[PDB]
Amino acid sequence: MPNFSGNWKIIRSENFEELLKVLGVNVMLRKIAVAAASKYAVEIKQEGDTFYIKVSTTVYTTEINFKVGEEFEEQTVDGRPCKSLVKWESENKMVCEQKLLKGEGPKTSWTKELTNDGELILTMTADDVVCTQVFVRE
C-alpha cells in the first residue's frame, strides 16, 4: 500500500549551501556539493516501523537501515559518525535527532515527510539553518 516506500528523484533543494557552510565546508566544495545535489535519488523500502533507505548522487551512495524508536549509527551531512534516533511526529512524518560519536560540533537533525499530494519532503538542520529538499516518485 502507498507509504514512504519507493524511488524518489529530487525536484527542489533550498538552503543546501548555507547548511554546508554551518558545517565548515569551504566555498569551492560547497559549490560542487550543490551541483551534485541535483542528482539526489532516494530509494525507500518501508515495512511497519522498519526502514531501508539508499541515498545516492552520480558518484556516491549510502544505505541506512533503522527501526523507529531504535538507536542506530549513521553519518551527519558533513560525514561525521553520529548516533541517531527516529520518532514519528504524525502519520507521515518522522524526525531524527543526532548526537556525535566523537568530538564537538553543530546540533544536527533531519526529517522526512510524505505530503498529501505525494511528494517526499526532507529537511536537514544544523543549528539555526534548515535545508529542505522535495522529491517526487521516479
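So this one's X-ray crystallography, 2.4 Å, going by the header.
For all residues, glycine too, the Cβ spot is worked out from N, Cα and C.
According to DSSP, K21 (mutagenesis position) is assigned to a helical segment. Its Cβ taken as reference, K21 (mutagenesis position) is surrounded by 15 other Cβ atoms within 10 Å in the chains shown. While the structure shown retains the original residue, Swiss-Prot records the mutagenesis experiment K21 to A with this note: Loss of ligand-induced nuclear import; when associated with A-30 and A-31.
Swiss-Prot documents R30 to A as a published mutagenesis change and attaches the note Loss of ligand-induced nuclear import; when associated with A-21 and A-31. If you take the C-beta of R30 (mutagenesis position) and look for same-chain residues 6 or more apart in sequence within under 8 angstroms, you find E17, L20, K21.
Secondary structure at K31 (mutagenesis position), taken from DSSP and collapsed to helix, strand or coil, is helix. Shown in sequence order, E17 are the residues of the chain, 6+ apart in sequence, with a C-beta less than 8 angstroms from the C-beta of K31 (mutagenesis position). Here the residue is the original one, while Swiss-Prot reports the published mutagenesis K31 to A with the comment Loss of ligand-induced nuclear import; when associated with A-21 and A-30.
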